[PDB]
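These notes concern the structure reproduced below.
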Amino acid sequence: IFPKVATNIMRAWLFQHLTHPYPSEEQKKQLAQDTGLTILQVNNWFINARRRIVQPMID
Amino acid sequence: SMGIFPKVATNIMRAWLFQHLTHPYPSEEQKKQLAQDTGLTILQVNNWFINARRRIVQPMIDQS
DNA sequence: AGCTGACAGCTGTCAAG
DNA sequence: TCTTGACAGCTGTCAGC
């Protein structure tokens with residue numbers, strides 16, 4: 001349900017936008033389609049990533 | 001924005017809320033029952049109770 | 001002239017791998 | 001077996017009555 005291929009595609013986007021890790025709705029659409037994820041999965045992933053990757057990198 | 005809030009909905013939701021003040025958290029079965037009775041979506045029902053908890057229930061307790 | 005429905009993102013949490 | 005995708009409910013906030 002969560003393709004293992006999705007993770008590195010999503011991380012690539014995240015680590016390339018660390019200063020503003022909030023994809024636009026169009027960016028979410030692209031990421032969803034490219035990863036094989038749903039919009040909900042993409043949204044939840046970035047919520048989790050921001051508190052588990054992005055914030056800890058600043059702390 | 002093509003959504004609607006049916007006229008009958010407000011008082012049906014209020015009736016449920018004020019009859020369950022000690023635990024204003026409908027079960028999933030109660031939620032779909034309310035959706036049927038009001039003509040609201042499950043999402044609308046969920047959002048309604050989130051708003052009512054902080055705008056009705058909590059303020060009543062603050063004065064309590 | 002707010003109320004209030006609505007929604008993007010956050011919090012707290014947990015099953016399952 | 002500790003990590004992480006997932007989700008019920010919460011926070012912050014806006015826009016049209």
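Along the chain as shown, residues are numbered 1 onward.
Structure method, as recorded: X-ray crystallography, 1.6 Å.
Backbone N, Cα and C define each Cβ position, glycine as well.
According to Swiss-Prot, the mutagenesis experiment B:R54 to M (Swiss-Prot position 332) carries this note: Impairs DNA binding and PBX1-dependent transcriptional activation. No effect on interaction with PBX1. According to DSSP, B:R54 (mutagenesis position) is assigned to a helical segment. Sequence-distant contacts (6 or more apart, same chain, Cβ under 8 Å) of B:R54 (mutagenesis position) do not exist in this structure.
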